[PDB]
2 protein chains.
Amino acid sequence: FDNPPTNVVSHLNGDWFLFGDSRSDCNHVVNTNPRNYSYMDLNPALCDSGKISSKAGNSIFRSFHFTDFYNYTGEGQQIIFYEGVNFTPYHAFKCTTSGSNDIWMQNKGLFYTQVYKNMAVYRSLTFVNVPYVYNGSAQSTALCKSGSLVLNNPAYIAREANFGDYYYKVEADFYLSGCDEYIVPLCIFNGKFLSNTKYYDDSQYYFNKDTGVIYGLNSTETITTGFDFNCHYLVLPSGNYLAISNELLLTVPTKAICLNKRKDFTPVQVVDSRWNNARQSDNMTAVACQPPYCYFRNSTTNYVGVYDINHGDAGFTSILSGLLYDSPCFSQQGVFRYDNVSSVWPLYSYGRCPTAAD
Amino acid sequence: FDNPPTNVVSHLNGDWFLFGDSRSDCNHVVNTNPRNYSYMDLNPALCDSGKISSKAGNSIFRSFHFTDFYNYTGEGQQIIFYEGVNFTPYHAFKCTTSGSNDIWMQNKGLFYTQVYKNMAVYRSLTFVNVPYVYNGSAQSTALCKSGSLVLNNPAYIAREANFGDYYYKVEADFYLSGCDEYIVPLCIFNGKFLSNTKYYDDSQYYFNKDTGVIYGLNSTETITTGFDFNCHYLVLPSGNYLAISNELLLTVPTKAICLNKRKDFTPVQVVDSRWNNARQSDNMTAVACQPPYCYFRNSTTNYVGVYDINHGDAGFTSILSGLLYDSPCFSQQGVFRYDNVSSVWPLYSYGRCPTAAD
Ligand SMILES: *[C@@H]1O[C@H](CO)[C@@H](O[C@@H]2O[C@H](CO)[C@@H](O)[C@H](O)[C@H]2NC(C)=O)[C@H](O)[C@H]1NC(C)=O
Ligand SMILES: *[C@@H]1O[C@H](CO)[C@@H](O[C@@H]2O[C@H](CO)[C@@H](O)[C@H](O)[C@H]2NC(C)=O)[C@H](O)[C@H]1NC(C)=O
Ligand SMILES: *[C@@H]1O[C@H](CO)[C@@H](O)[C@H](O)[C@H]1NC(C)=O
Ligand SMILES: *[C@@H]1O[C@H](CO)[C@@H](O)[C@H](O)[C@H]1NC(C)=O
Ligand SMILES: *[C@@H]1O[C@H](CO)[C@@H](O)[C@H](O)[C@H]1NC(C)=O
Ligand SMILES: *[C@@H]1O[C@H](CO)[C@@H](O)[C@H](O)[C@H]1NC(C)=O
Ligand SMILES: *[C@@H]1O[C@H](CO)[C@@H](O)[C@H](O)[C@H]1NC(C)=O
Ligand SMILES: *[C@@H]1O[C@H](CO)[C@@H](O)[C@H](O)[C@H]1NC(C)=O
Ligand SMILES: *[C@@H]1O[C@H](CO)[C@@H](O)[C@H](O)[C@H]1NC(C)=O
Ligand SMILES: *[C@@H]1O[C@H](CO)[C@@H](O)[C@H](O)[C@H]1NC(C)=O
Ligand SMILES: *[C@@H]1O[C@H](CO)[C@@H](O)[C@H](O)[C@H]1NC(C)=O
Ligand SMILES: *[C@@H]1O[C@H](CO)[C@@H](O)[C@H](O)[C@H]1NC(C)=O
Ligand SMILES: [K+]
Ligand SMILES: [K+]
């Protein structure tokens, strides 16, 4: 008899949900000709489950920040993630041509940290539009973009007519309703930002009008190039807020991760989302995925897909195959198929776990 | 054979530490005449262990905020707490005679939340003085006090000569060094605060000069009485900060909980700290102590001490008796003395835990 920790994502019972990309997007098949499911690491037998929210070409972080949006939506006791690759160093995103992808990688890490920690304690994830009102005549402007990637959260608001510089203070009201909590971005250009001969230090506050909490960021970097848009990801309660800009462009959330239905602490499961080695990926979801709130799973091999080089891999197929059955015990070392006896002690465990005793 | 969850605090191995009050203060015996150890719930056999930091009459929260200070200091993989009672509704603390103890109870809850969560991930706790520099000629002032309790963290700084009201903006620099992280208070009077015919709305920011993060609180309450000094407990990194007051009195930290030596996640154990029923206690440490980071233990009886009514209780003695031996498994339901078989599945477990399987 053998009850080793196995390298899969699974579920204690039927109460689970997976968030993904093309490698688990059952709907993508209609855009394959001929129709072929092999682009998936997910077993298509799960295509009718109602337990997956995945979109080819997308990722939760991508959708959170950019116009290339998919309304990831799902609910489960145990939450599983297999996405992230669709925002990687490969995409070489930077707000401007003189920016830094490293900043965007740092953002990615901070985002998924909040997502993983919070989905250990809420059943439900979706996206909600965040309404805001700005009183001036200036409109939103797409100042952060690169290739086909256009940032739209937070929004930037253009300077008013009548101002000649960026030393102005302006504000907007944004309102959060419909969720227990909300993940929103608070961002600044962190660097010496040149505009018409003057160097700016971006400053942005958000203010909960009723709790009285001020959350702010001011630029502190001295470099005049190779800097970018640094974001923090706030986890906020419902209420009415001001976005108060003290320098450069006013920024205000336009989308939030909507967290609902508080649950008993239940660690999330996260599968490494990377390209075949020929493209540059990152380890930001690995950094984000820590005990006790997250179990991280990865294959021991290069990602070599059979449909194309980046889709349909033996190693990841195997990891996801655990979704085809119930398993009693989840641990840092893996998933145990039996709840009785083992030869290793499950670490940071959840479920009905075996003893490594005599 | 029986392996039930037992209602004790214990330790997997020798690597543990307890923080306490008189009920575990071995040094207090010298102030008993004749010398009598019965005032303790702790077994005096543990008096030579070097694993306890306790002080009669005190509590971590009491020491954090007030002049009645004890430099709680300790290091351990598993941290245990048996204190809190020395700041309870019984003490009826409020900053002023028109204040609210409920505010102070809320503060207490928020404080211990940060302490418990963080001692699940650091080995070492102590207190450090926080140096600050204020540039004006005004001095600190003891504006918050009641009975023998005098608040000294955060400090209040008096108004300068030359100001006739409290609509002024002033600041201080405070510096955090010597720890991986620091718990400090950020507080305001949350209410309409009357001074010489004018009503104030206290405003306080802290600013990390190098990370650029602004942490602020502004008063939002409309009540003109029955309000008090609301505190939030920030967990900050080392660095150089400004305390920027925008209204009422400038407040600045004078003490921090000093957190050191990052460790693998290890839930803390917390024992209910209450008076005999004849005095008013609170459940704030219970609220603070949640899975996965904390196990809460309580007796099923009134606290009836044998030394005096508030010291040396059978129920709490029993809970603490588990410190006299190693135990393999810690769980929400209790401590399991054996790591092999049981009849219940350990929840949120840590250590070598039994199976409830066949
Ligand atoms: C954050 O940045 C803002 C904007 O740069 C700072 O506010 C400005 O501070 C300078 C003083 O250095 C003044 O000249 C401006 O009038 C201020 N603008 C305002 C208030 O709109 C702000 O003080 C910084 N926040 C801190 C340091 O906590
Ligand atoms: C927090 O409170 C402060 C102090 O009351 C606010 O700053 C003052 O705002 C009023 C405008 O209502 C002005 O009359 C004062 O000149 C401001 N004082 C300063 C800047 O020292 C502050 O705006 C509030 N913070 C918010 C709303 O985020
Ligand atoms: C995402 O879908 C959810 C569930 O239908 C809906 O409430 C929410 O408004 C959607 N968010 C969008 C379209 O931004
Ligand atoms: C996943 O495993 C592969 C193959 O061992 C390795 O190259 C890669 O760095 C791992 N990814 C992370 C995020 O650890
Ligand atoms: C991620 O990569 C960095 C190197 O860039 C490394 O120092 C870090 O430990 C890695 N973390 C994980 C969790 O793989
Ligand atoms: C799907 O593509 C895979 C990999 O290219 C290949 O094995 C197979 O020919 C295709 N299957 C069908 C039914 O066309
Ligand atoms: C553990 O469970 C498996 C499957 O039921 C069984 O074959 C094995 O003998 C069991 N071992 C025990 C109870 O020691
Ligand atoms: C508490 O004791 C520790 C350890 O000796 C010391 O570093 C620290 O300064 C003390 N804190 C005080 C006296 O505030
Ligand atoms: C501890 O138990 C006693 C006796 O059952 C009960 O009265 C008390 O409320 C409990 N305290 C907390 C904080 O739950
Ligand atoms: C603490 O007491 C309040 C009533 O004041 C109650 O609503 C709350 O559930 C209690 N919490 C715990 C953890 O005992
Ligand atoms: C200590 O006090 C306890 C409780 O009052 C009592 O049983 C005993 O007389 C005392 N013990 C000694 C050695 O004096
Ligand atoms: C569990 O351990 C206890 C103490 O060693 C022993 O008496 C009992 O029989 C064991 N039961 C098992 C291994 O089933
Ligand atoms: K701004
Ligand atoms: K103040």
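Chain A is numbered as in Swiss-Prot; shown residues: 19-376, in order.
Note: Cβ is positioned from N, Cα and C throughout, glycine not excepted.
Swiss-Prot annotations:
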ACT_SITE  A:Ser40  active site, nucleophile
ACT_SITE  A:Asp326  active site, charge relay system
ACT_SITE  A:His329  active site, charge relay system
MUTAGEN   A:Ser40 to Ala  Loss of enzyme activity
MUTAGEN   A:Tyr184 to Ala  Decreased receptor binding
MUTAGEN   A:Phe211 to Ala  Loss of receptor binding
MUTAGEN   A:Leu266 to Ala  Loss of receptor binding; when associated with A-267
MUTAGEN   A:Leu267 to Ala  Loss of receptor binding; when associated with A-266
A:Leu267 (mutagenesis position) versus recorded positions A:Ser40, A:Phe211, A:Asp326, A:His329 - nearest by Cα: A:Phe211
Candidates A:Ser40, A:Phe211, A:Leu266 (mutagenesis positions) - the one closest to A:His329 (active site, charge relay system) by CA: A:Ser40
10 Å Cα neighbourhood of A:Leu266 (mutagenesis position): matching recorded positions from A:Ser40, A:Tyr184, A:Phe211, A:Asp326: A:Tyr184, A:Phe211
Length of the line joining the Cα atoms of A:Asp326 (active site, charge relay system) and A:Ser40 (mutagenesis position), in Å: 12
Secondary-structure category, per DSSP, in which A:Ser40 (mutagenesis position) falls: helix
Count of other CB atoms lying within 10 Å of the CB belonging to A:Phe211 (mutagenesis position): 21
A:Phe211 (mutagenesis position) and A:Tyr184 (mutagenesis position), distance between Cα atoms, whole Å: 10
Among A:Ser40, A:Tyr184, A:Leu267, A:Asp326, A:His329, the one of these recorded positions whose Cβ has the fewest neighbouring Cβ atoms within 10 Å: A:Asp326
Per DSSP, three-state class assigned to A:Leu267 (mutagenesis position): coil
Distance [Cα-Cα, Å, rounded] between A:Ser40 (mutagenesis position) and A:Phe211 (mutagenesis position): 38
Around the Cβ of A:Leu266 (mutagenesis position), the count of other Cβ atoms that are within 10 Å: 22
Candidates near ligand 13 among the recorded positions A:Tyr184, A:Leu266, A:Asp326, A:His329, judged by a Cβ under 6 angstroms: A:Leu266
